[PDB]
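Undergrad: Okay, handing you the structure first.
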Amino acid sequence: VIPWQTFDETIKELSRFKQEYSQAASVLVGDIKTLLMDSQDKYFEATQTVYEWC
Amino acid sequence: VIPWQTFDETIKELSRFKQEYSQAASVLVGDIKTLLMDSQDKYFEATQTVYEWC
Amino acid sequence: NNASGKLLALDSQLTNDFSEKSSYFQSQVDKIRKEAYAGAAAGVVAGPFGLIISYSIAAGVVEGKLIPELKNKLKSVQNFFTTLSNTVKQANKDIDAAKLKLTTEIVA
Amino acid sequence: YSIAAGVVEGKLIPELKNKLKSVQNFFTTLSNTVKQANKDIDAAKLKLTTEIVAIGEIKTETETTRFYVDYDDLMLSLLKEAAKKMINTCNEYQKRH
């Protein structure tokens, strides 16, 4: 009359969805942030070198 | 009188179809997007080099 | 730049899993309520005395001491979460100030 | 039926709806994060390519004056004028920084 086992297992699958997706997402987001800072640094160096020549 | 086991297993196979096909598809779609951006960059470099010579 | 990304990556996961453990907690509390009132349900093998002494246990033990202890543990979880997020935010400032300090000197 | 209509129908189903709501909200938030990262990448790429073009514009006049050297004339008005062009080009680039 209270299928609490099935209820809890449902909640388990539901939570496990969001666990997996957070896990997959945040790593790649951090990779993006790294590449953004790297491109920034390359840009700074290139512009600096040009300006110093000019 | 309610073949709920068979019902659920049917739903399992049905869902598992779409899981497998989404899994197979989106990877190759991302590969396409990568190749598109790469060809774009090559194009930009080639055209730029030509223009700068001319 | 590697740990610069690792910081944000751990931070977002922390913020998500805080609310996910909060949801786990609220799913847990009412489960414990149901279990408590169900353990207090089958105490009718006695007369009317066995009823009220069972509900006395259910309303004095769990309802009187356990649930505020759960709230207290939750509060400590909240406080530690906030403190660690502040540590993250401080490290952000540190890294960015260091980078600016370097680039300015490069220009000079 | 009192148990069936008070326990599940009274508390469980709205809790399911609440959990579903949190799922929806997190889904939306993460999709927004994705959409923001898209903007970030594309703005970075455009910022780079524009600067590439600006550099190559200077490189053009540079190489031009370099081949204008090999006439073995230091009094060539073509060479003097191309030098004047490059000076103003460098001034306008440095003023942008």
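By Swiss-Prot numbering, chain C shows 142-249, in order.
Heads up, header says this was done by electron microscopy, 4.3 Å.
Cβ from N, Cα, C; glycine included.
Pulled these from Swiss-Prot:
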type	residues	note
MUTAGEN	C:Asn157 to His	Strongly reduces cytotoxic activity
MUTAGEN	C:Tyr165 to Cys	Strongly reduces cytotoxic activity
VARIANT	C:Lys175 to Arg	In strain: CH9802
VARIANT	C:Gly201 to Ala	In strain: CH9802
Undergrad: Ranked by the number of other Cβ atoms within 10 Å of their own Cβ, which of the recorded positions C:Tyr165, C:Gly201 ranks first?
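TA: It comes out as C:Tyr165.
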Undergrad: Measuring CB to CB from C:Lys175 (variant position), give everything in the same chain under 8 Å that is also at least six residues away in sequence.
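TA: Spatial neighbours, sequence-distant, of C:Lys175 (variant position): none.
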Undergrad: Between C:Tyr165 (mutagenesis position) and C:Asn157 (mutagenesis position), how many Å separate their Cα atoms?
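TA: Cα-Cα distance, C:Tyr165 (mutagenesis position) to C:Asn157 (mutagenesis position): 12 Å.
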Undergrad: Given C:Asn157 (mutagenesis position) and C:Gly201 (variant position), what distance in Å do their CA atoms have, once rounded to a whole number?
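TA: The Cα atom of C:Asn157 (mutagenesis position) is 35 Å away from the Cα atom of C:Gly201 (variant position).
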Undergrad: Would you count the other CB atoms within 10 A of the CB of C:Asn157 (mutagenesis position), including those on all shown protein chains?
TA: 20
Undergrad: For chain A, which of the recorded positions C:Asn157, C:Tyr165, C:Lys175, C:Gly201 fall under 8 Å by Cβ?
TA: C:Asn157, C:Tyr165, C:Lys175
